[PDB]
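Only one structure is covered here, and it is reproduced in the block below.
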Amino acid sequence: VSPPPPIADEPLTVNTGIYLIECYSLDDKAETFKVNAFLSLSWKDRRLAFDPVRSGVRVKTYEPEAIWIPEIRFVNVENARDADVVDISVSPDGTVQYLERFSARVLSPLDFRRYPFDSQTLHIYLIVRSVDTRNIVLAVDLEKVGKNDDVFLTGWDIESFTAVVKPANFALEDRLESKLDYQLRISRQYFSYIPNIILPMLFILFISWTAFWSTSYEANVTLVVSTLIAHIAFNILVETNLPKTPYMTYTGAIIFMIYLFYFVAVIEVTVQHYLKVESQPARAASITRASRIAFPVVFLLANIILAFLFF
Amino acid sequence: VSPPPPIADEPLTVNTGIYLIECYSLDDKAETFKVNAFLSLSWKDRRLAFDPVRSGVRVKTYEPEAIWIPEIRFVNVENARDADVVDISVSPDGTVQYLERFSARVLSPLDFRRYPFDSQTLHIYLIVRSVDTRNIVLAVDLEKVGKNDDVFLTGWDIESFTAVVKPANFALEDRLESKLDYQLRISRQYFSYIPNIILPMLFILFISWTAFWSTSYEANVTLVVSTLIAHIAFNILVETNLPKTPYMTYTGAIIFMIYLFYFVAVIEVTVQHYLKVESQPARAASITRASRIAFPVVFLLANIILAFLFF
Amino acid sequence: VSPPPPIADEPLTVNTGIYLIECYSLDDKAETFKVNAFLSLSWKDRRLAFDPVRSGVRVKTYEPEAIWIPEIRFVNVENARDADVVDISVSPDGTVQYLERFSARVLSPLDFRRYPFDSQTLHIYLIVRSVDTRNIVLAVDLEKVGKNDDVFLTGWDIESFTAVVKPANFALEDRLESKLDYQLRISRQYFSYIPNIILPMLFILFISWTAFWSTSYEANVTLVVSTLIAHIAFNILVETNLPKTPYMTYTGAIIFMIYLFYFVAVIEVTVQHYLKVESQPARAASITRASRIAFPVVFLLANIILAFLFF
Amino acid sequence: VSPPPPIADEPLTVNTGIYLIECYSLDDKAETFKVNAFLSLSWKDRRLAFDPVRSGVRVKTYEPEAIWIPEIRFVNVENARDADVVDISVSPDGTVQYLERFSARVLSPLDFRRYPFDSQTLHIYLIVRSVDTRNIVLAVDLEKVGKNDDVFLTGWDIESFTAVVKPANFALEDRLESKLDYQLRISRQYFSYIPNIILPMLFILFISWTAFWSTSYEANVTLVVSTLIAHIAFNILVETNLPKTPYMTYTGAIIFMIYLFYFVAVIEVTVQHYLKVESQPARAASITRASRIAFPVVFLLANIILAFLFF
Amino acid sequence: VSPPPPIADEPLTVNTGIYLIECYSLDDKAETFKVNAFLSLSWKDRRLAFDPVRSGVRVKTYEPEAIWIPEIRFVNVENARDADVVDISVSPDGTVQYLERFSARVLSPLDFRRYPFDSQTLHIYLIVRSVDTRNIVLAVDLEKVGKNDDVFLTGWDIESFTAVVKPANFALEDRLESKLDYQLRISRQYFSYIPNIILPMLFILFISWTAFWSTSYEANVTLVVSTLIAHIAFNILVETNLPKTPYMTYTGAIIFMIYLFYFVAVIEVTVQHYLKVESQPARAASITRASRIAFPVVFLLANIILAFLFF
Ligand SMILES: [Cl-]
Ligand SMILES: [Cl-]
Ligand SMILES: [Cl-]
Ligand SMILES: [Cl-]
Ligand SMILES: [Cl-]
Ligand SMILES: [Cl-]
Ligand SMILES: [Cl-]
Ligand code: NA
Ligand code: NA
Ligand code: NA
Ligand code: NA
Ligand code: NA
Ligand code: NA
């Protein structure tokens, strides 16, 4: 059990395929997902060639230990995949058809810039390391790349599962490495974010703006401070669902901007009271009346600017 | 150790059975459940046939390694099941009776639309992949399908555990696949949701409506804003128990609608105060008196409409 | 390696014993506990009988693989126990003395009705399945049933660890099954619940009742609404430490009833205000004075009724 | 592979040693800690005697399976330790020097009475069970007992790692058991508790006492009720870090006592208002002035009494 | 299979290399990180030397079991690494080139003093224990030390991955131990802390300072007490992300100091009210006007002092 020797000096081509059975546990904080799939491998081993007329069989079945099998690994995994060999079939010319079913936890970075209206390209990198005897190169058998219809990733829509057919061949620790990129294109189901986070957050913000139709400082203080505390609750809830990013997320920007609106509303409420106490409610009245238009208008404009920058 | 050869060209029938011992960890967020069960398998292998007279024994016991056993797998599992072979019995005609006890974590999607008054059909898909020598087809031995009396799934009532006797035979990667659907019908024990979430949520909403029997704006602001914060606490509690769905759930709809009622109550309280300050308490009084009837009436009607759409 | 043949048609008796070493992780929500114990097994195998005079030894030690050992399993486990064989001793008559040390996660339902003043009977079900050659029956060797003094289950008092000596013999999938019930009787250490949940919950309720010695509606609204929010915090804390039950628990009933007391106190506060505004403080005064006695009296009586129904 | 026979009737002495490499995950709630250490064992097996002149080697190296090794276990573990044999060296006289590196999760009860100014003695119990052929006794090789300088247990100071050299030899299930006690003495780093829990809790309590310099009932109600809610938040935070104890802890006692101070402050605020309303502010003034001294004095005295009882 | 004998009395040099493939799960509380890397080993075994002319091959491939391999371990790991041997190549002189891919959870203490503007040096300690036959010493092959470009540690910037080429050779349990230090230099991405924790915390503090432009005690009490509760929420959130340290962290110091600012603001608000009630609003006015400058000035100065001490 050693690699098949070359006829000339050509590398050994291992044709690959991944057929997704299950996709689950897409952890946004960890930037990981779990996969249960079929991994098909195919290569020619002339040492295994036979005459079907003399042997009586058109195909030969082998045990993994009985023959040479290329050491194929996943790059972006936590631990080595848990694999169970399904079948090893050898045709008369010595063409081997290997099939295994595996489970793995894949590390794939996510771009949260447009969260929760984001799309991701999850990667599964297949790799083989060349041996001293000969160089091993990877290929894609497009006929053996797919996913079943039942593949459901909770909170996501699956668009496509394709493979970049040209491998990335590079040298690592004085040996050739042949890498294939299997890309799973997904898009977030943003629906739930609207009644659970977005609209509740807007309702409390609009409730704080009723202080612009009130001269009662004590009630105005209760209105703006209480809704601010409710906004803090939603901010904390959102940041518990997401990892910490070295950039601003769309939701993060809106959440942050709303703090400025609460801050300016506290300033308005304070100014209005100060003037009323200073026996100038006429000045206070004009500021409060302006705020009634200014706050929703500036909020609508700032959100248009934010949506423009992010989308 | 190779599959039993056919007498004519007929496929090999592997009769199956699942007897549930334990059902636990039904995770709503993950849409998974854990199962501990017996898996029985039966097929004829004429190569194992014997005369019971000359052998002296009526039934022969074999070790898994000693004989050919079909590679049976579960489709909707996280990882391959943890199995322990209990018994392998062979009758004189060569009929094999295999029994194993296994544990597995099953992926089964849940429909939360009617939550917490929802019913679910959990699936366990048994599968076999055919070999080059012969095609393997699955069957259900109804006598070997069941569950013990002690099977308890916390927070759920188990209705039935049946099997769709006709297998789904299809081609996958140029080989026949034979799939069986084992269905576990369950209904959610909604009891606890009434004193823990539903009634507390209604009590705080009804407490906010006492503002319609008060002219004190500052007290009215405290009443409606405080109860709103308590409503947000319950909303967050509910959404931590459930996954994010691309549809509205029954509880989700009620929770969302109640925000509109708090919003309109803030509008009422603001309007009532504005008019009182504007020296028109007669206009304010008629709006407040109307609200006393309008708010409970509209709440009762909206809930009838919601219950109608969902059930 | 096959089961010992019968002398007459009698079943094979496997004497059992469980000696608890560690008891930990009693999860109320999951209704599971972890156990680390010794499992002793004893049965006669005449094929292993020897003359101690000819052999020179009065006991023979065997490796598990060298001899037939009954396939003993636990019924109510998540996964098969992790076992390490300690010793296998054979006496001249062929009596085998097997000892293993194991760890397992046991599924045992709990009755939360009297929580946190509840007692439980945890079960460990030992089982053996019969073979075609002969029927295997389980027995209890009371001398080999116990627990060490150091066995501590955090938040619980261990009363007894006994075994129901008569096995439950039944037919399952056309083979006899022999089941033994090992019962671990425990009682909850309710101490901590008094200073952590019960008294804090009563203090906030009594703080809300100070509104009956106040004519200040705005202060009364703050008192009752704030303490209600603190009561909601305790309700949520309690329901996070418990699973969802299709029945009321003692704590659950008290917690639920206290919502009614807060609701009626809001009604009182609203009524008192309304009258004091309709220029009838004399009517308001008599209602408030009555409430001072009515609220603690009805609370004390309702709690006596609740404690009576639950204990 | 059986135990070495005795020269006379003496028991077999297995010299032991534990050298700590890593100490981590001291879980207070679970009362467990994780350990990564070296376990050294030494015993004489005269059957392994060799002539170094004939063998050519002065010390023979063996594989665990090749020779008899005593079945040494830990008593207070969740599951059996994960061990990797480092070396097995045999000298000509048949003296075996065994070394393994292991990882285990140890169950060791903690005394929370003085929390967070508590010290603990973590135990690691080594045990061996005797065989029918001969009795096995444990011993401590003090030269092979220690810990590396890098051993850090987060939130704790490690004082000493010693062994009680005299084993506890007792009969269990009709065989001798030899137990050794390895004691890891640790003291909690209380530092963090002062700026994170203790001082924030005292600041909010002192903020509630500003109500004794205020005649404004509505403001006084806000002061005491709000700080009480903040106290409940800290109580919940503390009880999430600790297990439920059938005794009072130091922190638990202080936290509980502070509820009584908030309760009495609510009584004071209510009394002060009632008298002011009853046109007797002179009586109210003397009670409020007394409270200014009484509350801090009684708080300081009660804490001295508590610290005395606990330390 | 025993270690290669020395030519003279020199120790056996095992050249090492670590090439990082994945870096994930840097847990601040646990002070652990997960690593997936290549571990290369190289040493001379003259017993494996061959003539390439006679053998026909320039390199020989071996199975791990077929040859002697040094027992290399990681010091600061939870459990032994999960390793898969990739290749074992032997050159004519007997120079062995070993390569494995492993995954491990590394224990590496973190200095939180400057959090969240902190930098760390994560350590991976490689170790070998010497045998009776000969001493084994570790070395660094700098050509086989690195990391791939795709190596991403969420919330951190990776600066360098180097090795301290001189090993720490010391005696442990009467045998030589050879230790190598692989250092992974990382710096925290502080960006997210600014819009998520720092600015929200400053906004609420600045909102409390609006009480210095208000004579309304009841509104002032609401302002300062409400923002204090919001500050407590952020303190709790921060201490849930960090472990308990026996020193002050930068964030911990700022958070603690802000409590003093809220405390003094409550004192100011109380003093201002007391004087107004005592018919001296002129004294109150001068204190309030001074506070408007004093609070931001002292806050800015105290923060300059804190930043100076910490950086
Ligand atoms: Cl892999
Ligand atoms: Cl499976
Ligand atoms: Cl088991
Ligand atoms: Cl029966
Ligand atoms: Cl039977
Ligand atoms: Cl162990
Ligand atoms: Cl290791
Ligand atoms: Na191979
Ligand atoms: Na087989
Ligand atoms: Na056996
Ligand atoms: Na051995
Ligand atoms: Na208030
Ligand atoms: Na080896």
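Chain D uses Swiss-Prot numbers throughout; the residues present, in order, are 47-357.
How was it done? The header gives X-ray crystallography, 2.5 Å.
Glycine is treated like the rest: Cβ placed from N, Cα and C.
Contacts of D:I244 (mutagenesis position) defined by a Cβ separation under 8 A and a same-chain sequence distance of 6+ are given as none. DSSP assigns D:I244 (mutagenesis position) to a helical segment in the three-state reduction. Here Swiss-Prot describes D:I244 to Y as a published mutagenesis experiment; the accompanying note says: Marked gain of function, with a ten-fold shift of the proton dose-response curve towards lower concentrations.
Quoted from Swiss-Prot for the published mutagenesis D:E264 to Q or D: Decreases binding affinity of TBA. Counting only same-chain residues six or more apart in sequence, none has a Cβ lying under 8 angstroms from the Cβ of D:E264 (mutagenesis position).
Among the sequence features in Swiss-Prot, the mutagenesis site D:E264 to A is noted as follows: Decreases cation selectivity. Decreases the binding affinity of TEA and TBA. Nearly abolishes block by Cd(2+). For the recorded site, D:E264 (mutagenesis position), the DSSP three-state label reads helix.
The Cβ of D:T268 (mutagenesis position) lies under 8 Å from the Cβ of no residue that sits 6+ residues away along the same chain. According to Swiss-Prot, the mutagenesis experiment D:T268 to A carries the annotation: Increases the binding affinity of TBA. Weakens block by Cd(2+).
For the mutagenesis result D:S272 to A, the note given in Swiss-Prot is Increases the binding affinity of TBA. For D:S272 (mutagenesis position), no same-chain residue that is 6 or more apart in sequence has a Cβ closer than 8 Å to its Cβ. The DSSP secondary structure for D:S272 (mutagenesis position) is helix.
Within the same chain, residues at least six positions away from D:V284 (mutagenesis position) with a Cβ under 8 Å of its Cβ are D:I243, D:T297, D:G298, D:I301. Under its mutagenesis annotations, Swiss-Prot gives D:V284 to M the following note: Displays an increased sensitivity to propofol but not to desflurane.
Quoted from Swiss-Prot, the note attached to the mutagenesis of D:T297 to A states: Marked gain of function, with a ten-fold shift of the proton dose-response curve towards lower concentrations. Also shows slower apparent rate constants for activation and deactivation. Displays an increased sensitivity to propofol but a decreased sensitivity to desflurane.
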Count of other CB atoms lying within 10 Å of the CB belonging to D:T297 (mutagenesis position): 25
Coarse DSSP state, helix versus strand versus coil, of D:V284 (mutagenesis position): helix
Short-range mutagenesis positions relative to chain C, from D:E264, D:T268, D:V284, D:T297, with Cβ separation under 8 Å: D:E264, D:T268
List of the mutagenesis positions D:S272, D:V284, D:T297 facing chain E, defined by a Cβ pair under 8 Å: D:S272
In three-state DSSP terms, the structure that D:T297 (mutagenesis position) belongs to: helix
